[PDB]
There are 6 protein chains.
Amino acid sequence: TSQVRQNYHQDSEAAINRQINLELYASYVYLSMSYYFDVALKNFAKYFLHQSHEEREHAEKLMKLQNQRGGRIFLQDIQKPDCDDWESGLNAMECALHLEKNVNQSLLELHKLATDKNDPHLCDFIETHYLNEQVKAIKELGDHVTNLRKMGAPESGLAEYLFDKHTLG
Amino acid sequence: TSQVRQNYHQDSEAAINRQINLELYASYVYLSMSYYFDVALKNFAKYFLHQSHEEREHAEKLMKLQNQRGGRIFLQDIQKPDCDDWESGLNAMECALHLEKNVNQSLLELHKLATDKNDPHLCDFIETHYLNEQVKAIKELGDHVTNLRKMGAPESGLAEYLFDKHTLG
Amino acid sequence: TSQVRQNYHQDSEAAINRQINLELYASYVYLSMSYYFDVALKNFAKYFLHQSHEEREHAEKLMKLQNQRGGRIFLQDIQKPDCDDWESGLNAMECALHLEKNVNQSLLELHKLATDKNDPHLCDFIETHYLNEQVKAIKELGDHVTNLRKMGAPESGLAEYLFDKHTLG
Amino acid sequence: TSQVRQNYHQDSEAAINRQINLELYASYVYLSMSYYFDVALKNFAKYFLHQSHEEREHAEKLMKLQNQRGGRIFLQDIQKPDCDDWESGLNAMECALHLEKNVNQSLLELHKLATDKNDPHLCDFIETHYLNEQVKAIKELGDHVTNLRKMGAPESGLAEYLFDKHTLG
Amino acid sequence: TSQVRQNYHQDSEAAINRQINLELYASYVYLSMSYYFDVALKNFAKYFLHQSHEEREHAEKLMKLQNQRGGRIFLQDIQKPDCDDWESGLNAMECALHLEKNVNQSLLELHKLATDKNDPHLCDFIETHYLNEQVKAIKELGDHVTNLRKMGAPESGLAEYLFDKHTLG
Amino acid sequence: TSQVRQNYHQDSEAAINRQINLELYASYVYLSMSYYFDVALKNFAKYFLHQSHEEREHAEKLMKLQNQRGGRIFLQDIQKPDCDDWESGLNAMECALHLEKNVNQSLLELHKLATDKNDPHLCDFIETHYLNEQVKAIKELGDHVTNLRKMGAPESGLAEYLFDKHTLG
Ligand SMILES: [Ca+2]
Ligand SMILES: [Ca+2]
Ligand SMILES: [Ca+2]
Ligand SMILES: [Ca+2]
Ligand SMILES: [Ca+2]
Ligand SMILES: [Ca+2]
Ligand SMILES: [Cl-]
Ligand SMILES: [Cl-]
Ligand SMILES: [Cl-]
Ligand SMILES: [Cl-]
Ligand SMILES: [Cl-]
Ligand SMILES: [Cl-]
Ligand SMILES: [Cl-]
Ligand SMILES: [Cl-]
Ligand SMILES: [Cl-]
Ligand SMILES: [Cl-]
Ligand SMILES: [Cl-]
Ligand SMILES: [Cl-]
Ligand SMILES: [Fe+3]
Ligand SMILES: [Fe+3]
Ligand SMILES: [Fe+3]
Ligand SMILES: [Fe+3]
Ligand SMILES: [Fe+3]
Ligand SMILES: [Fe+3]
Ligand SMILES: [Fe+3]
Ligand SMILES: [Fe+3]
Ligand SMILES: [Fe+3]
Ligand SMILES: [Fe+3]
Ligand SMILES: [Fe+3]
Ligand SMILES: [Fe+3]
Ligand SMILES: [Mg+2]
Ligand SMILES: [Mg+2]
Ligand SMILES: [Mg+2]
Ligand SMILES: [Mg+2]
Ligand SMILES: [Mg+2]
Ligand SMILES: [Mg+2]
Ligand SMILES: [Mg+2]
Ligand SMILES: [Mg+2]
Ligand SMILES: [Mg+2]
Ligand SMILES: [Mg+2]
Ligand SMILES: [Mg+2]
Ligand SMILES: [Mg+2]
Ligand SMILES: [Mg+2]
Ligand SMILES: [Mg+2]
C-alpha cells in the first residue's frame, strides 16, 4: 500500500521489472565478450567491458525508478549469454548489434505501454535516459560491423588487429 | 590446445568457473539488498552497493586468472537472490554474513583442490586475493550483526536509524 | 559461540595466544637492551628501542587475527628478560640473534600446525607478515654479530664505538 | 660505583624500579582492554590503545630517570591484567579508574619517600611528569564512568554505542 | 657454520644455486634476441632487452635469498643461448615462450622441493616473487605468438612491422 | 652479404666478438664479488655491483658496434668467475685490478689489430669509449689496493670496515 505511488499501472511495474532483467542480461553478454578477447583483441575487450558497465547502470536506474514510483522490484535469474564462442571480433559486434536492437524493441514496447496507460513521467523517463542511447549504440555497432567487413574481416588477419588499435584504441 | 597452459588441472579449471558464478551471485545478492533499502536506511543501501561492486571485481579477477592459466571460461545463469524481502537492515546483514561464510567455504574447498593438484600458483592466488578479504568481510558483518542486536534491533526504531548514520555513514 | 569463526582449530587459537606472549616477551627483551646502553652506545639503544616497537606491533597484529578469526585472546605474564647485564653491545646482539631464532622456530611450529589443520588463511598470514621479517632480522643480527667480532669486539674500545656511529647511526 | 650518582637513596632507586613495573602493568591492562572491544565499541578500543601507549611512555621515562640519577634498572615480570572479561565498556572504564587511583597512590608514596630522603629533584620529577597527569586521568575516567551510568549503561544498548561515537569519537 | 641458517635444507640451497644459473641464462637469451633485431624490428629489440634486465633481477634476488637464509652462492658458466638465428620476430617469441615454460617448470620443481622439506619461507618466496610473474610472462608471450600468427606472420612483411609499432610500441 | 659493411675486416669482427665475451665475463666477476660481501662490507658490495652494471654496458656497446659496422654477433659461454672465495675486501680489489689490466691488454690488442687493418673508425671507437675508462678503472683499483694495505688490511678489523664507510660510502 504505497503512499507515494500515483498513476503507476501494475502492467508498467511488471514491464519495468522485465526491463531490469534484460539490462542485466545485456551487461552479462558484454562481460562475456570482454573476457573472451583476452588474447589478441584487447581493445575489443575494453570496449565490451565498458559496454558492460553501462548496461548495469541502465539496470540500476530502472531499479531506482521502480522505487521512485512506488513499485516493487522483482528480480529474476540473469541468463547466461545466448551467443558465445565468437569466431572473431566482428561476430561479437554482430551479436551486440542484434542484442541492442532486441533491447531497443523492448524499450519501444515499454513506451507504448506507458503511452497506453497515460503515464507521461514514464514516457519521459524512457525517452530521456534510454531511447537515444539505444539509437547511438545501434548506430555505433552498425558502423563497427560495416567497417570491419569492408576492411576485410573476418578473413584478414590485419583487419581486426588494426581496427583494434585505431577505432577502439 | 593451449600453448600457455602448464600445471593447470581440469578440475581446477572447472572449480574456478564455479567460483566465478558464485562471485557473480554474491554481487547479485548485494545489488538486491542495496535497492531494497531505499526508504529509510540509505547508508545500508550504499554499503551493500559497494559490497556488490567488490563481488563483481572478485568475479572479474577469477575470469582473468582462467585466461592467464590457459583455461576456458564457462558462464552459467546468475541465480536471483535466494534470501529476499528482509524485514530489517539487520536481517540483510545476517543473510550477507551467511552468504560470505558460504563463499568462504567454497574458497577453502578451492584451495584444498589446488593443494591436492600441487598448483602453488593457484594456492597463492586464492590466499593473496580472496582468503583474507573473506575473513575481513565475515568479521565486519559479524560485528554489524552483533552490534545491531545489542543496540536493540530489530524492534527498536532508533537502533537501525542511528547505526545507519554512525556506523555506515 | 562465534558466528564468524570458520575453519579455525582450537589448537591454532591456543598457539596464536602463545605466540602473542612470545612477541610481547621479545618486545620486553629489546626494551631492556635499549635502556641498558644509555652510557656509551646510544645508537645501540635506539636500534633496540626500534626493535622493541616492532615486536609489540608483531603482538598486536596477532591479537587482531585472534579476533578476526573468531578466537578468544588469552594473555599471560610477560616474563622479564632472561638474558641481562650484557657485558658489551656485541653480547646484546648475540642474545637478540638467539631470541629471534627461537621466535622463528615458534613461527615455523605455528605454520606446521596451520598446515596440519588445513588452515590456508593462517598459513598465508604467517608467511606474509612474519616469516620473511624473521629471516631479515636473523640475517641483520647475524651480520652485526659477525661484523663486530671482525672489528675486534668486544676487547677493542673503538670497535663498538665506531660500529655505533657508522652501522647503527 | 656510579660517578654520576648524587643524593639518590637506594630506597628511591628500588621504588623507581617498582614504579616502572607498575607503569608497564598499566600499559598491559590497557592493551588488553583495547583488543577486547573489537566488535561493537571500536572507539573504546582506540581510547584504551592510546592509554596503553601513554603508560609505556610513563615507564620509559622512569627508566630514563633511573639511568640519569645513576641507578640500576631492575625489571620484573609484567603481570597479566587482573581484571578481565569486562561485561561492558563501562566496566572497563571502572577498572581503569580503579587502576589509575592505585597508580596515583603509588606515585604519592613515591613522593613521600623522595620527601623523606630530601631528594628535591625526584620530587620535582614526580610532580612535573606524573602527578597532574594522574589527576587528569582519574578525572577523565570518573567523568566517563558517571556519564555512562547516567546514559543508562550498562543495560541500554544505545548508551554505550552513542557514547562510543560522540564522547570517544 | 652459519649462525643465521635455520630450516634451510642443503637440497634447497643447491636448487637455489641451479635456479640462479637458469635465471642468468634466461637473461643471456633475451640479450641475444635484443641485439638480433637491430635492423627492422627495433621495438622487438627493446622488448627483449627489457625482458633481459628483468631476468637478471630475478637472478640477483635469488642470490640475495641464498645469503639471507645462510646458504653459499655457487656460480656456474652461463651457457650461450641455445636457440639462435631466429628467422623472424615470431620465432624469437616462440623460443622465449618455450624458455619461460621451462623456467616455470624449474620453479615448480623448486616449490615442490621446498614443500617436501617443510620450508614455508621458501615456498612463500617462490610464490610471491616468481610464480605469478611466470604465469604473466607465459600468457604475454602466448598472446604475442598467437597474435603474430593470426596477423599473417611470418610470411607477411607488414605483420611483424605493424605488430612492432602497435603492440610493442 | 652486408650492404652496410665497409672497411670492416673479418679479423676485427671476430676480435670484437671475443671482446664482447670478455666484457660479459668481467660483469660476471663483479656480480660474484658484489653478492659475496653481504655480511660486513656492504659498500664493497655496491661498489662491485655498480662495476658489474658498467661492464654489461661495455658489452652492449660492443654488440651495438658489431651491428653498426655490418658484422655478425657470435656469443659464447660466459665463464664463471675464475677468482672466488676472496678472504677479504682487499683480495677482491686485487683480483679486479688483475682483471681490468687483463681487459686493458685485450683492448690494446684490439686497437693494434684495428691499426693494422687501417680501420680508423674502430680505433676511434676503442679510444673514445674504452681506453680511458680502463686507465681510470685501473688507477682507481690501484688506489684502493694500496690504501687498504697501508690502512692495515687485511689483518686489521677496523681497516676494511672504515674504508667501506669512508672511501666506498
Ligand atoms: Ca520528455
Ligand atoms: Ca603466497
Ligand atoms: Ca600466501
Ligand atoms: Ca617543581
Ligand atoms: Ca605466501
Ligand atoms: Ca679519435
Ligand atoms: Cl513483476
Ligand atoms: Cl553483471
Ligand atoms: Cl567448467
Ligand atoms: Cl551483477
Ligand atoms: Cl589459549
Ligand atoms: Cl612492552
Ligand atoms: Cl630494585
Ligand atoms: Cl606492553
Ligand atoms: Cl650448489
Ligand atoms: Cl647477462
Ligand atoms: Cl667470431
Ligand atoms: Cl651478467
Ligand atoms: Fe552501450
Ligand atoms: Fe541498456
Ligand atoms: Fe565484501
Ligand atoms: Fe567474493
Ligand atoms: Fe625486529
Ligand atoms: Fe616478532
Ligand atoms: Fe592515561
Ligand atoms: Fe602511568
Ligand atoms: Fe619476463
Ligand atoms: Fe625469470
Ligand atoms: Fe669499471
Ligand atoms: Fe669493460
Ligand atoms: Mg539456460
Ligand atoms: Mg535526450
Ligand atoms: Mg530459480
Ligand atoms: Mg602454501
Ligand atoms: Mg595477504
Ligand atoms: Mg621469573
Ligand atoms: Mg612476503
Ligand atoms: Mg599470575
Ligand atoms: Mg605541571
Ligand atoms: Mg656449449
Ligand atoms: Mg602475488
Ligand atoms: Mg669451467
Ligand atoms: Mg689515431
Ligand atoms: Mg676520451
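Here Swiss-Prot sets the residue numbers for chain D, with the shown residues being 6-42, 46-177 in order.
Method of determination (from the header): X-ray crystallography, 2.3 Å.
Using the three backbone atoms N, Cα and C, a Cβ is placed for every residue, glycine included.
For the published mutagenesis D:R23 to A, Swiss-Prot gives the following note: Abrogates interaction with NCOA4. Fails to localize to punctate lysosomal structures. Swiss-Prot gives this note for the published mutagenesis D:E28 to A: Reduces iron binding and oxidation rate; when associated with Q-87. According to Swiss-Prot, the Fe cation 1 binding site annotation covers D:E28, D:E63, D:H66. Annotated Fe cation 2 binding site per Swiss-Prot: D:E63, D:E108, D:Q142, in sequence order, evidence recorded as sequence analysis. Looking at Swiss-Prot, the entry for mutagenesis of D:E108 to A says: No effect on iron binding but the oxidation rate is severely reduced; when associated with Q-87.
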Fewest C-beta neighbours within 10 angstroms among the recorded positions D:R23, D:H66 belongs to D:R23
Check: min Cα-Cα distance from D:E63 (Fe cation 1 binding site) over recorded positions D:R23, D:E28, D:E108, D:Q142 goes to D:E28
Sequence-ordered recorded positions within 10 Å (Cα) of D:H66 (Fe cation 1 binding site), taken from D:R23, D:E28, D:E108, D:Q142, are D:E28
Integer Å value for the Cα distance linking D:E108 (mutagenesis position) with D:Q142 (Fe cation 2 binding site) is 7
D:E28 (mutagenesis position) and D:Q142 (Fe cation 2 binding site), compared by Cα position, are separated in whole Å by 12
Students should find that the Cα atoms of D:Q142 (Fe cation 2 binding site) and D:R23 (mutagenesis position) sit apart, in Å rounded to an integer, by 17
Row D:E108 (mutagenesis position), column other C-beta within 10 angstroms, all chains, value 24
Residues sitting within 8 A of the centre of the D:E28, D:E63, D:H66 CB atoms (Fe cation 1 site), not counting those, run D:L27, D:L29, D:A31, D:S32, D:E62, D:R64, D:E65, D:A67, D:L70, D:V111
Same-chain shell around Fe cation 2 excluding D:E63, D:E108, D:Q142, C-beta within 8 angstroms of the CB centroid, reads D:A31, D:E62, D:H66, D:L107, D:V111, D:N112, D:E141, D:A145, D:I146
